[PDB]
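Colleague: Sending over a structure as C-alpha cells; questions will come in a sec.
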Amino acid sequence: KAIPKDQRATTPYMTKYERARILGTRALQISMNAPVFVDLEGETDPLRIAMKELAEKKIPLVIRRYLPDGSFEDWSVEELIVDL
Amino acid sequence: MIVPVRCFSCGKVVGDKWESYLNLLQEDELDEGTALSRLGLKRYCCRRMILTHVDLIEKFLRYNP
Amino acid sequence: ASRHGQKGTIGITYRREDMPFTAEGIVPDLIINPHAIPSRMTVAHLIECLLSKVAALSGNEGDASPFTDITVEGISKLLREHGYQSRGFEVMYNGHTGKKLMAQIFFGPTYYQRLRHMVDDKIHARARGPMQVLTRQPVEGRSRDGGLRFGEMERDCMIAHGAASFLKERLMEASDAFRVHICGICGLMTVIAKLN
Amino acid sequence: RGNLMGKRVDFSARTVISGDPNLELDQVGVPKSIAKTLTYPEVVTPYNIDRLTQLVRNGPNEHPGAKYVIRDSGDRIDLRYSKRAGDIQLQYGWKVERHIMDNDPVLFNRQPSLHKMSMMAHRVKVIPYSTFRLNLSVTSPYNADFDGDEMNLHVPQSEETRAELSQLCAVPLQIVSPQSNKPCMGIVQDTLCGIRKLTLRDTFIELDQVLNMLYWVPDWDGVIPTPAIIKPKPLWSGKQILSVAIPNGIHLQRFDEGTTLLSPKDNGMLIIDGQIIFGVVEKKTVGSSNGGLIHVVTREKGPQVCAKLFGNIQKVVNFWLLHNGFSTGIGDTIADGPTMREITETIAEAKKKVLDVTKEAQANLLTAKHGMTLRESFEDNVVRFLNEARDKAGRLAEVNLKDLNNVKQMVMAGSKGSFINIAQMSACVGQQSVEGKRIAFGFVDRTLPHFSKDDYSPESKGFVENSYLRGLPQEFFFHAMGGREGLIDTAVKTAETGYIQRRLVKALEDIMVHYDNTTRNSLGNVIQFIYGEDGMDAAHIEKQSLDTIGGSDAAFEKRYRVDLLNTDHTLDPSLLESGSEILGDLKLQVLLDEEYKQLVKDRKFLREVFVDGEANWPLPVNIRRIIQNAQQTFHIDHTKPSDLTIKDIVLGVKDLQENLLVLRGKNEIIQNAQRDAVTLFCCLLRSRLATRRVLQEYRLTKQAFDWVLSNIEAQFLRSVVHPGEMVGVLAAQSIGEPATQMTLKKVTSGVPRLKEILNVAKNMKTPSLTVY
Amino acid sequence: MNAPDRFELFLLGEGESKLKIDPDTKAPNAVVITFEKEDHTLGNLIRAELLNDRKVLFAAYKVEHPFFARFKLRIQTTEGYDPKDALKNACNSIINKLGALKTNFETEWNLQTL
Amino acid sequence: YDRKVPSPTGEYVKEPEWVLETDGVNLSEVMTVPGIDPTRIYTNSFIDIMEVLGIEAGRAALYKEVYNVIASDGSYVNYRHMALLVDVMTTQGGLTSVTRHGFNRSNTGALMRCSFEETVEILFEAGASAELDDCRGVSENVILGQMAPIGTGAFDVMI
Amino acid sequence: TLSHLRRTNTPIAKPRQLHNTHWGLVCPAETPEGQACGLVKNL
Amino acid sequence: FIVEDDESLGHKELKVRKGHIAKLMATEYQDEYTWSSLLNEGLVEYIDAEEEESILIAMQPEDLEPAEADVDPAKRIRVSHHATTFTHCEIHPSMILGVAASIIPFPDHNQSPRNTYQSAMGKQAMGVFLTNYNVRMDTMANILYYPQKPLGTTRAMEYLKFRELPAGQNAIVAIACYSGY
Amino acid sequence: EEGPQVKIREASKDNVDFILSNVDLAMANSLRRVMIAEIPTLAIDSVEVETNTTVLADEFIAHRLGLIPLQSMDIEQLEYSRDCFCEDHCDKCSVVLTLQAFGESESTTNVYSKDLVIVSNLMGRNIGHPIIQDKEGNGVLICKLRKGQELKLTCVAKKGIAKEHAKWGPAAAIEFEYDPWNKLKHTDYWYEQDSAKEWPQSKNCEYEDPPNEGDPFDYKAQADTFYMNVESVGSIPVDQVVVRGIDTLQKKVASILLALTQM
Amino acid sequence: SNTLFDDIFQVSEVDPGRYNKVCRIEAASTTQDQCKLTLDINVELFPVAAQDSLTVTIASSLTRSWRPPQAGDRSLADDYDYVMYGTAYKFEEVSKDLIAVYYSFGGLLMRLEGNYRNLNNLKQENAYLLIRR
Ligand SMILES: [Mg+2]
Ligand SMILES: [Zn+2]
Ligand SMILES: [Zn+2]
Ligand SMILES: [Zn+2]
C-alpha cells in the first residue's frame, strides 16, 4: 500500500539476504551477456563482477520491503548502505 | 593359502622358507622360536610372516576336482 | 578395525620410505593416531600389542585369555629380556628426514581386521538420471543410479540459511518439475491442453 | 512428507570422508570421478568461450571436460556419442553442461542435519582417490569423524543459486555460530595436541626448520624474524614462529588461575600486535571457546582471514609435529609403584567405612535423616563412600603422571581425555550402576549365584575395584549390566529426541524477524515486539561484565566518583591536561555529579534485574576490546596527560547513546521501545566509559577516545538482526541439537522432562514445591 | 577406480617440465623453484646443501600435498648472487661428495673377505 | 540453599538460607501459609504457576524450566532461542503444547497442518469448511515449489 | 556363521537390560546396537 | 563342576580330580573317556537359571578351596573364598562369553561397550569362511589372500576354530602422530 | 679421500653393516631412501595364463610371480619397455619366462620359482634368473597341485622400481642409527625412573665414547657418522645396492643440473 | 646505536619448574638495593647457579629479515656469552620511589625493578638482553 520516500523507517543498511539476492540476480544478468556498468580490472566471473558493480553503487536494482500488513517501502541499492 | 612370497613389512623374501621351517619343527624337534632364527628370520616383521601363516592350501587340495 | 571396538578408514598410504622407521629398519604396515585411545579406554588393545610383540619375537603364541594371571609386568619383563624397552616404545626416525623423532613411539604387532564396506562399493554419484514413473522423482539406490535424499531435515537447514532460491531449485528444477494448466475460475487442473 | 517437502534431487553425490591436513577449511576434496559426473550448466559468453570450447573438446572422460551441449531450440548434444562430438562450434547463447571444476561452490552436508552447520558451502578441489576430503576444523559442525561416515554433496545449478551458497552458506561465514553465540569450529587432534608442545617454554627451534615452518605458512612475508636467542646459537621459540600464523592487530589477554604478567606457569595468554607474548597455547586459546583466538580473529580481521587462520596454524603446527612425533602405549597408564600401594589402600579404607556403616546400620543405631528410609540413607552413604574412593585413587594416579606422560599430555592440551579416563585406566574403575542404583538382586537376595543371600558389601553389588589396566566374572557381568542399560537408553534417547527436534521445528517453522524489527509468524500475529528482546543477532554477541553491579560500596566509589570539589578525590593533574585548572569548577561537578548519579541508578537497577549479583552477560559489542584496540592503534603512553575535556568524555558518552538505534519510527511508542532495547547495553557502556576510567584506567586521548565512540556505534548497528532471519527454525534447532547430546539429586531431568514440558503434561513425575 | 597410475610419481606427463622458476614477490633476490615428479629424497638433500653456502639467506622446501609428487624449493641469496647459481653449485657439491662416497665404499668393499 | 546477598558494606556475600523442597504440589494453598515468603515460593509445575499467578508468570517458569533442562547438562543456549519457544507457547494466553493438540490447531492454513501428523483428516475438516490458505507459510510454498518469505523471499526485486 | 547359529530373538518390564540371571547363559557383550539391542541375544 | 564335600580326607572338594583329567587327556592323545562319562560318573551337572537360585558357585576351583594359612602388586585384586557352602564351581568364567566376544583378547581390560562393538564387527571381518569357498556358488563371498592366525589368542579360540580359519592379519602397527593424515 | 667415507664392519652375499661418516644426515637419508626405492630391477610385470586348474586364483598366482626375485645385475643394459621402440615388448626391454606344471604324482607336486624357464634371448647379459638362496635350491614356493591339476603360464619380466611397485625393490631392509648415546639430544626418552636403565643400549655405543658426566650440552654439534646395514633381496649383490644407490641418487641430482641448462 | 642499562647481579635462586632447558632466575643487584631481577634463561645453552656474579645489559642495537654469518668478521656486541632479543609490553608503577618493567623473549620472561631507568629504558619492541661471564 506504498509509503512515500519519507516516513521511511526500515533499516538504511542493506540486509545480508537482500545483498545476496541482489548479488545473485546481477551475477545472473552478467552471465547472460548483459551490459556491465563497471570497468573490469580484469574480472571474468559474473558474480565477482556484480560484486564490483555494487562496491561502486552501480546496480540499477531496487528492493521493495513489504511490511507485515501489506504496505512496503522501495529502497534503491544506491541508497542502502553496505557495511556487513 | 600358501606362504607369502616376501614380507609385507620389509620385503625379505620368505616364501622360500616354509618347508625349511616346517622340517625344523617336525624332525629337528625345535621350538618355533629358534627354528625361525635359524632360517635367518631375525626381525618380528619377518617372524610373524611365517609364524602366523596358516597354510590353508593343504586343505584346499583334498578337494578332488 | 582392531579387535577392540576401534574402527577406522584408511586416509592415505605411504610407501616404505616416507614412513617412520625403526633403527632395526622395521617400518609399520599401519599407523593409528594416539588420540583414539584416552577416551575409548580400550587398554587391552595396548596390552595385546605388548604381548603380540614379545610373542612374535620369541615365537610363542601370546595368551590374551581373559581371567588369567597375565600381567603387563610379566610381559614387559619378557620383552626386555628380548632387548627391547619394556613397554613397546622404540626410538623411530622420520622417513622424510632420517633424523630421530623427538618422541619415542608405541611400536608392535597387532591383529587387525579388514571390514567389508569399501569406498568404491559406495561412491554413488548422480547428475539427473532415471526417475520414478509414479512421482516423476529420482529413483532410490545407487545400483539404479538414483538420487540422494534431500529430506525434511536438509530443507530446514536451507530455510535456516535464508537461501530461498536454492531451495526452490532443489525441490523443483531437480526432481519434480511439471507444468500444469488451470481454470481461472475453478482452480482445478481441468483444462484440456491442445498445444498447436 | 516424502515427495513434496522431501524429494530425491538430481546433481547429488555421496561417499566416505577422510581428513586432509593440506586442504583449506572451506574447501572439500571431490574425487575426480564424482567431479566427472556432477555437471554445471554454464552459458557460453565471450568472457569464456575459449575455456568452454576447450573443455567441450576435452570431452566427458578427462577431468576439465564436459558432457552435453544445449542449444537455442532446446536440443541436447550428448558429448559422448555423436558423430559430431569432435566438431561443435560453440555459439554465444548455448549451454555447456561442464564437469564440476576447482573452486566451484558446493553444498556439503552430513546427516543427521540438525544445524545450519550440517550443510555448508565449500570451494571444490578435484583430487585423486575416491573419498570426499575435508579440513579437520570443519569436523565438529557436521559432527563427523572418519571411522566410516559418508557425506552428501549437492551442486548449485543456477547462477543465483551459486551466489546464495557462496554469500550465505559458505564455511567461512559460519565460523562464529549464533546458537552458542561463540565460534563453532576450533582446532583438534594433532594440531591441538601439538600446538601445545610447540609452545612450551622448553620448546625451541633452529634455522633449517624455522625456515621451513615459515615457508610452510603460505602468507609468509618472507621476513625471517629475529631469534628469541642470538647467543651461542640463534634459537627461536615455538611461540615465536606460531605467531607468524597469527595475523597483525590481534590482541588477546587471558589469565587462568595463577597468571601474573610473568605467569610462572606459562599460564593464561597474552597476544599483542599478533605476537604471542606469554602463555602456552592450548584449547582455551585456540579451542572453539568464547574468548578464543578464533572468536577474536573472526570478528577483527574478517571471516575469510579467519578461515585462513586455520590452515596456517595447522600447516605450521602439523609440520612441526610431523617432525617431533607423538604417541602413547600401556606404559602411559602405569602408576608409580608406591602409588598403587597408596591407591589400593585408599580403597581398603573406603571398604572399611562401608563395612563400619553397615554394622552400624544393622545394629539399628543409625539415625535416619528426614525424608529418607534408614535404608535409603544407608545406600546413599556407601555410594558416596565408594565414589569418593574412586575419585581419590584416581586423583592419586593423576599426580604421578609426569608431564612426559602422553595421556596426561593430551589431557593438558585438551585434545582427548579427562580425569575420569586416567582414573579408570590407571586406578580403580568404579561403582557400576543400573537405573541410578547400584547393581540389583536379579537372583533371590543376591547378585549372582557366587555370593551368599543378603550381601550389600561393595564387591557384591557392582563396585569394580580394579583398573582397566589390572583387569576386572561377577564384576564383569555386573559392569556388563550397566553397560547394557547404557546402550539401550542410547538407542532410545536418540528417537525420542529426534521427535522433539521436529515438533519444535514445525511449531516455530514459519517465525521470522520482519521488516519492522518485529517477530511474527505467517498469520502476522506478533510473537515478540523485538527479537530476543533486543533485536540483536545471536552471533554478534559476547559475555561482557557489567562493572557496576559488584564490589563493595566503597570500591564502586573509589572507582567512578570524581569530586573536583574535594582535594582528596579529584582527578590528579597527571592524568588530565586540565587537571589543575579544574579543581573546584562547580559547573563541572554538576556534570560529574550527573554522571555519578546515573551510574548509581544503574547499580540499583541491575542489582534489581540480576539478583544473583551475576555481572557477566552476553551483550553486543565487546567494548573491552575496542579499548585495547585503541590502546595500541594510537600508541597511548601512560606517562603524559590526556587532552580530554571532562565535557568531551561525559557529553561524548552521552551522545553516543543517542546514535545506537534499533528502531527508527519518530513516534512516542516506538521511540520508547527503542529506549528499552538499549537500556542494558547502555548500562554496560556507561560503567565502562566513565570519566575516571577513561582517564585513570586507560589513558585515552581525545583522538583515541573519539575513535572508540565512532567505533561502538558502527559495531552496534552491525549487531542488529536482519529482517529475514528465520528465527523460528533457528531456535527450534538451537534447542533440538544440544538436546540430542543429552544422555545419562533425584528429580526428573533430561529428555523425559524436556518431553514432559513441551507436551505440557499434567502428570509430571517429579512435581515439588520449593518454599522460602 | 580414482587411483592415479604409479608411474605418475616419477614420469613427467604432458606440459610438465622438471623445473619452473618464478620470482618470489615478497623478498628480493628470491625465487621459488617448483620441482616435478620428485619427492623428499631430492628436495631435502638440496635444501640442506643450499644451506652450506654462506651467501644463502634462505632455503626451505615443501611437498604441498602427499597425493602428488612435486615440491617447492625457495631460495634467497646475497645481492649479486643468482640463486640459480646457488642451486647449480649445490647440486654439484652434492654430486662430488656422492662420487667420493661411491669410491671410498668400493675401496673398502674390496679389502673385505666374504 | 546458597544465595548470594548484598552485604551492608556493598560486596555480595553468601548468606545460606533454609528452604523447604516438597514432594507434592498445591501452590494455591501454600503461599497463604504464614512464615513462608510468598514472594518467592516456586514450583516446576508451570501449569500450576499459570492457573495461580497468571500467564506472564507461567511463561517465566516455562523458560526457567526448559533452561534448567539444558543447563543441568552444562550446556548453554542463548536466551532468545528458548525465549521464542516459550513465548510461541505462551502468546495464545494459555499453555499451548508443541504437540498436535496445540499448535496445529493454531489458526494457520491447511497445508501447514498437512505436513504434520493429521494430514488426511486435517485436509477433510478443511475441505468441508471451505478454508482459504493464504499460501504465506514456508511449508506451503515448499509444496508448490515456489520461493517463500525467507531471507531471499521477503523483499521483492524490481527495475 | 557360528554366531548366527547361536542367536536368540525376543519379540515385542525391562527386557533389553543385561540381567543378573543371564550370567552363565547368554553372552554379556554380544548384542546389536540400537534397534533390537538387548532383544537379540547370543547364547 | 559338582562339590559335595563327601570326602573323609579333608574338607569340601570338587568331585572331578587330576585322576579323571589324565583320563580325559587320555582320549585327546588318541586323536574312551567322553564328556558324558563325567556327566554319568556324576562329576558334573546341567543347571538352568531356576536351579541356579539354590546353589553356591566357586569361580576358580583352586583359588577358592584352599584353607587360609606377599601378593604380586601387578595382578588384579580378588576378594576371597568366603563360603563353607559351595555346591558347584564354575567350569571356567571365560565361558560366560559366547562366540563373538570369545575372540576378543583381554576383554577384561576393556571398557564394557567397546567389547560389544567389537563383537558386532567380528562379523564384518574378512577371511576364509570355509575351506570350500571355491566350490560354493553364492551371492557374494569375501576371502582374505593371506589369513594369519593372531599372535594374541584366547584359550577359547581353539574350539571356535579361529586359528584354522582366521579373519584378520597381524600388521606391525604404530600409534603415532605422523603426516596428520 | 675427500668428504664422505665408509668403514664396512660386516659383509656377505646379503648384508653390509658399515659406517658412513663425515656426511650430512640429509644425505645419509637421501641415500637410504633411494636404496629402498629408486634402484631399478627386473621383475615379472605381466603374466599370460594359459591354464590354471589350481586351487589358487590366476591373479593371486600372478601377484606372487611378480614378487619372485629375478637376477638384475645387468639391468642397466635392459631398457624400459616404455622407451623401447617396439610395440609392447622384445628382447631389448624384457625377459620372458615360461611356467608349466602338472600334478603328476598322487603325492602333491610343488611348484617353485626354480621352474621358471627363460624363453627369450638373454643376449648374453646376466638378467632374469629365478634367484635361489634356498639350501635345497627351490627358490620360493609358488604353488601346489593335486592329482591332475595344470598350471601353464608365460611371464614377461620388465625393468622397474620400488616406486611403481614394491616388488621392484632390491633392498629389503635397511638398519640406520646415529648418535647411539643421545649426546646430540635429538630425542627425549620416555621414562618411569631412569631413562638409562629402562632404555636398551645399542651395539653402536661400543663404537663411540660416552657423554662425560658434568660436560655441558654440545649445542653446536650436528650428526656425523651413521651405523647402517643393507639387507639384500639378492637380485643385486649387496655391494651394488649401495653403489647403484649412490649412483642413482647422483644421477637424480645431475638431471636437475642438466635441467637448468636446457632452461 | 645505543646502550640502555648496565648492572651486575647476584643470583639468589635458580628454579627449574618442570622444564629441562629453562630455569627462572632471580638475582638481586649489587650496588643499589632498590634493583631486583626476574628472568627466564636457557640453562642448557647458558648454565647458572647458586650465587653467580651476572653482568646484565639491555640496549637496542648490535626490522629486516635476519641474516647469520659473514659478519662473524663484522659487528660483534659479542662481548658477552648469552644474548636474547625481545619485545617489552608493560611498564608498571611498583609504587613508591621504584618502577618496574616486563619483557618477553619469545616466551622467556623478565621483570626489572628500579627507577632511574625512566629514561635509559626504551618504550618499544627493540630490546636485546646481553649477559657475560
Ligand atoms: Mg562415526
Ligand atoms: Zn620383515
Ligand atoms: Zn473449471
Ligand atoms: Zn622393446
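We number chain I the same way Swiss-Prot does; the residues here are 3-265, in that order.
Structure determined by X-ray crystallography, 4.5 Å.
Backbone N, Cα and C define each Cβ position, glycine as well.
Got these off Swiss-Prot a minute ago, pasting:
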MUTAGEN   I:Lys9 to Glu  Transcript termination readthrough
VARIANT   I:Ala30 to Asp  In mutant RPB3-1
BINDING   I:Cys86, I:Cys88, I:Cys92, I:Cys95  Zn(2+) binding site
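Give me the structural setting of these features: burial, nearby parts and distances.
Modeller: Cβ neighbour count for I:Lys9 (mutagenesis position) (all protein chains, 10 Å cutoff from its Cβ): 15.
When other Cβ atoms within 10 Å of the Cβ of I:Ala30 (variant position) are tallied across all protein chains shown, the result is 21.
Long-range Cβ proximity for I:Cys88 (Zn(2+) binding site), meaning a same-chain Cβ under 8 A and a gap of 6 or more residues, is found for I:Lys94, I:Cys95.
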Colleague: Can you list which of these recorded positions (I:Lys9, I:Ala30, I:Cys88, I:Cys92, I:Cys95) have a Cβ closer than 6 Å to ligand 3?
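Modeller: Cβ under 6 Å from ligand 3: none.
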Colleague: Any idea what DSSP makes of I:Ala30 (variant position), helix, strand or coil?
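Modeller: The residue in question, I:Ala30 (variant position), is helix (DSSP, three-state).
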Colleague: Between the Cα atoms of I:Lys9 (mutagenesis position) and I:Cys92 (Zn(2+) binding site), find the distance and write it as a whole number of Å.
Modeller: 42
Colleague: Determine, to the nearest whole angstrom, how far the Cα atom of I:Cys92 (Zn(2+) binding site) is from the Cα atom of I:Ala30 (variant position).
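Modeller: Distance (Cα to Cα, whole Å): 38 Å.
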Colleague: Roughly how many angstrom lie between the C-alpha atoms of I:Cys86 (Zn(2+) binding site) and I:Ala30 (variant position)?
Modeller: 34
Colleague: Please determine which of the binding-site residues listed here (I:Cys86, I:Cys92, I:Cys95) has the lowest count of neighbouring CB atoms within 10 Å.
Modeller: I:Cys92
Colleague: According to DSSP, folded down to helix, strand and coil, what is I:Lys9 (mutagenesis position)?
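Modeller: Where I:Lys9 (mutagenesis position) sits, the three-state DSSP reduction gives strand.
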Colleague: For the recorded Zn(2+) site formed by I:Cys86, I:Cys88, I:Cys92, I:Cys95, which further same-chain residues have Cβ atoms within 8 Å of the site's Cβ center?
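Modeller: Along the chain, the qualifying residues are I:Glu81, I:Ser83, I:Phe87, I:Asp90, I:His91, I:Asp93, I:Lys94, I:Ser96.
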Colleague: Quick one: of the recorded positions I:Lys9, I:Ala30, I:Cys86, I:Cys88, I:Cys92, which have a CB under 8 A from chain E's CB atoms?
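Modeller: Listed recorded positions meeting the cut-off: I:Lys9.
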Colleague: Quick one: of the recorded positions I:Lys9, I:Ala30, I:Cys92, which have a CB under 8 A from chain C's CB atoms?
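Modeller: Near chain C, the qualifying recorded positions are I:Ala30.
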